[PDB]
Amino acid sequence: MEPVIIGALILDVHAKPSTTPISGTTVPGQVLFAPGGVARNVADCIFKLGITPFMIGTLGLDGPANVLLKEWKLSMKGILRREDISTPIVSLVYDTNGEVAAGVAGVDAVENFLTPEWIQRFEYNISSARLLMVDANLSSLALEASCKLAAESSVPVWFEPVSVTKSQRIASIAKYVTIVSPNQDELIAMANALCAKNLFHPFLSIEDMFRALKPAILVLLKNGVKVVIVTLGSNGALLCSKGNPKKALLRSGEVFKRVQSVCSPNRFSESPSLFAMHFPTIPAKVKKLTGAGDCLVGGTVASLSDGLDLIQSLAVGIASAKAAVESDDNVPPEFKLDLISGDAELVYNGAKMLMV
Amino acid sequence: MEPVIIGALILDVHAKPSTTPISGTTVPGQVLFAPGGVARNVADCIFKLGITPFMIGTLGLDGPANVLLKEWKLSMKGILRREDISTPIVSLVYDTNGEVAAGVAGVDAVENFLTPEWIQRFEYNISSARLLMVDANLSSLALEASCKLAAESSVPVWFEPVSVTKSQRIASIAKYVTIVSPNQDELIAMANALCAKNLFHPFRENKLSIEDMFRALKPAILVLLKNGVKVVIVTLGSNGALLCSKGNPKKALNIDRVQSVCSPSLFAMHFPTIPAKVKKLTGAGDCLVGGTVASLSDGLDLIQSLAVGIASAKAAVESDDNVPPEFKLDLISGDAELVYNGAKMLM
Ligand SMILES: Nc1ncnc2c1ncn2[C@@H]1O[C@H](COP(=O)(O)OP(=O)(O)O)[C@@H](O)[C@H]1O
Ligand SMILES: Nc1ncnc2c1ncn2[C@@H]1O[C@H](COP(=O)(O)OP(=O)(O)O)[C@@H](O)[C@H]1O
Ligand SMILES: O=c1[nH]cc([C@@H]2O[C@H](CO)[C@@H](O)[C@H]2O)c(=O)[nH]1
Ligand SMILES: O=c1[nH]cc([C@@H]2O[C@H](CO)[C@@H](O)[C@H]2O)c(=O)[nH]1
Ligand code: NA
Ligand code: NA
């Protein structure tokens, strides 16, 4: 009853310039390949926490595909591969402080070839899934078909917004989506999509940052999303939900055990239209920020798959995202459950109710 | 006794966004890979014209190498590959109107790993080569090591200046070098590099008659020749190329179709190019070199060879890649005749 992950496998090109990138010209720097794609990163993170996901995606029969699959240890039954498909490539240029200065995504293969017809071959996997995660590299039609199959079996759906542009694909499926995980910029675009208007604009205290984002969050909840997680980079994450967050969504494995013992379900005092809490992250030595949000998703889905409640699960997601930033890859080579559970407790014990 | 090409194999990444790139996020667009590296491009043109070159270079045992080598169908014997080497990549992000908005080049592996020590492994190939082509991605020590092995066997050396910056590496090897192929800016940098003072100023504004551009550049050209360079080919983009030499330019290689159609002490000649609908300009110069080296390799004189080089570069600009998928030798010999019959003596 594995979680099912649907979306892009992408070959990332990461260009870290040694000096400030200058318009019109090339500067020296470090340029590397890394396995990427939001759905792939999530699946990867889940796997490394000891849960086996089922990946549905598409790849070429080309060089970049060979790179992505070199260390692939998951099933490939769900991956559509054909000679006429061009493996997706993302090109990132960072600034000197590790933020994306410019990024271009060539993900045509996912929009054109990762179709409802392809996804429906795996109707069984989806209906029996503990949870379905779809990323926004999917076409609207692929998203709709996916979410409906999930709903028909009341399988909870996680929508990953991917980027400011693609996040607006929440629009055609919001009533089917259980959880979304945007950053501040994607949240705004998603709210504008669901209002069918450019009402909200992009951009300090945690409290003011929440008050700032609250209307946007409400637009998402009013349109049927049950849980909104807003990731705030080095400031952690907001958890907002329709009603009690624990009550918004085989026997447990080891991830459950350690975390269940130290992140007690009886930690928080005591339903409400808007529930909001802030989760801190942990001091980290940053090597590469890219993909941390994806590991937050994977860590959260892993914990949920293993039976943890949502609040305990997000604490693990944040621990996982910390491990990810402290690595030079999108997803760490490995996870130390020692540090993961320890950090999760740190995050969990530091969490604060917002509307008090 | 194949020509030996030593230099960079680089993976070019071209990212063309559908909307204005926004910081903090990715926008949809097209991202393309293309085989690059000046010396690799040169070998590529040589091979596609039917001459088999020998490549000496360096790559990682990594992902970009895997992609880069997907269509490589030459020997790998001369290529140093190690797990600790990061394959060179140049990554460009364009704006919506097709000009470069941001670029990063990580091509240090060539200088750090393509060492004299590696190059000396192929002393046999270099000494028996009909021609040695080195690009300026090589470290100075690597350039010196390469050029000395050639000179000692009187193998002619072609130096590709690569860029305004790297063109300055000519300074310690100029006496070993037979031919250089700078564009207008690289020529200026090379002359300032060899000169006692930075006398020459770069081009800034209105374009000049070709005979007036030669007089402008002639002192710089003289600096190179006086420092031991035998032949200076200055490429002039849409205006073709200048060929200047010590003594008569009708020089062949000491070795033993176009010849069918192109009938055979400071000399200067202008070679016109051919009207072309440009698709991507980048790397055309590398095919001028490869086309010329191919022709020289097949026994043509320099004047016939440069005409082919210009034909080859015209085909290059009319393609989306650095080097065309193939060469239609029908069309090349045809363009070559045009260029050759169009060549003009200045001095
Ligand atoms: N500098 C950091 N130190 C510690 N944790 C971080 C840092 N940056 C990001 N994280 C963790 O990664 C998560 C995702 O970060 P964010 O940048 O908001 O998402 P995205 O990767 O989608 O842009 C954050 O919620 C936080 O939990
Ligand atoms: N518009 C064009 N049409 C035909 N040939 C061209 C055109 N532009 C450039 N070339 C060929 O490319 C060669 C090198 O171009 P140039 O811009 O001078 O060097 P680089 O490519 O090194 O910058 C020229 O000598 C010319 O033969
Ligand atoms: O349009 C897209 N942009 C960026 C990504 C992925 O985001 C990853 C980091 O979160 C990154 O690996 C990139 O491939 C994508 O899948 N689609
Ligand atoms: O430092 C360098 N930058 C770019 C190139 C190559 O020049 C090619 C075009 O002439 C292009 O393929 C690029 O890779 C190089 O060889 N050294
Ligand atoms: Na990282
Ligand atoms: Na071209």
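We're sticking with Swiss-Prot numbering for chain A, so the shown stretch reads 1-203, 210-255, 262-282, 288-373, in order.
Header lists the method as X-ray crystallography, 2.1 Å.
For all residues, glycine too, the Cβ spot is worked out from N, Cα and C.
Spatially close to A:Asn41 (pseudouridine binding site) yet at least six residues away along the chain are A:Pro35, A:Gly308, A:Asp311, A:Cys312, A:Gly315, A:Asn347, A:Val348, judged by Cβ distances under 8 angstroms. In the three-state DSSP scheme, A:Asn41 (pseudouridine binding site) is classed as helix. Among the features that Swiss-Prot reports, pseudouridine binding site is placed at A:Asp12, A:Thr26, A:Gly37, A:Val38, A:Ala39, A:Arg40, A:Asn41, A:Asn137, A:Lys166, A:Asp311.
The 10 Å shell around the Cβ of A:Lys166 (mutagenesis position) contains 25 further Cβ atoms across the protein chains shown. One entry in Swiss-Prot concerns the mutagenesis experiment A:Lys166 to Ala. Its note says: Reduces kinase activity 6-fold.
Over all protein chains present, the Cβ of A:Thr237 (Mg(2+) binding site) has 23 other Cβ atoms lying within 10 Å. Taken residue by residue with DSSP, A:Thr237 (Mg(2+) binding site) is part of a strand. The Mg(2+) binding site annotation in Swiss-Prot covers A:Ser181, A:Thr237.
In the three-state DSSP reading, A:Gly242 (ATP binding site) counts as coil. Per Swiss-Prot, the feature ATP binding site maps to A:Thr237, A:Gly239, A:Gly242, A:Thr298, A:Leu306, A:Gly310; the stated evidence is experimental evidence.
Cβ neighbours within 10 Å of A:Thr298 (mutagenesis position), excluding its own Cβ and spanning all shown chains: 23. Listed in Swiss-Prot is the mutagenesis experiment A:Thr298 to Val, annotated as follows: No effect on kinase activity.
Proximity of A:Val303 (mutagenesis position) to non-local residues of its own chain (separation of 6 or more, Cβ distance below 8 Å) is seen for A:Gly98, A:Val342, A:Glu343, given in sequence order. According to Swiss-Prot, the mutagenesis experiment A:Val303 to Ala carries the annotation: Reduces kinase activity 3-fold.
Under the heading of mutagenesis, Swiss-Prot lists A:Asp311 to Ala and annotates it as follows: Reduces kinase activity 171-fold. According to DSSP, A:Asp311 (mutagenesis position) is assigned to a helical segment. Every protein chain considered, the tally of other Cβ atoms within 10 Å of the Cβ of A:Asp311 (mutagenesis position) stands at 28.
If you look at the deposited chain, A:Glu282 and A:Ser288 flank 5 residues with no coordinates, and their C-alpha atoms are 10 Å apart.
The recorded positions shown are A:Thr298, A:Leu306, A:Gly310; of these, the one with its CA atom nearest the CA of A:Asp12 (pseudouridine binding site) is A:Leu306. Cα-Cα distance from A:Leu306 (ATP binding site) to A:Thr237 (Mg(2+) binding site): 13 Å (rounded to the nearest whole number).
Compute the center of the Cβ atoms of A:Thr237, A:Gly239, A:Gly242, A:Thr298, A:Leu306, A:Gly310, which mark the site for ATP; besides them, the chain residues with Cβ within 8 Å of that center are A:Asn183, A:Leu238, A:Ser240, A:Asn241, A:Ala243, A:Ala309, A:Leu313, A:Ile335, A:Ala338, A:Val342. The number of other Cβ atoms within 10 Å of the Cβ belonging to A:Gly310 (ATP binding site), over all protein chains shown, comes to 26.
Counting 6 residues missing between A:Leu255 and A:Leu262, the deposited model places the Cα atoms of those two residues 17 Å apart. Checked against ligand 1, the recorded positions A:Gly37, A:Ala39, A:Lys166, A:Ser181, A:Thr237 give A:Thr237 in sequence order as having a Cβ less than 6 Å away from one of its atoms. Cα atoms of A:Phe203 and A:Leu210 lie 11 Å apart, with 6 unmodelled residues in the deposited structure between them. According to DSSP, A:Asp12 (pseudouridine binding site) sits within a strand segment.
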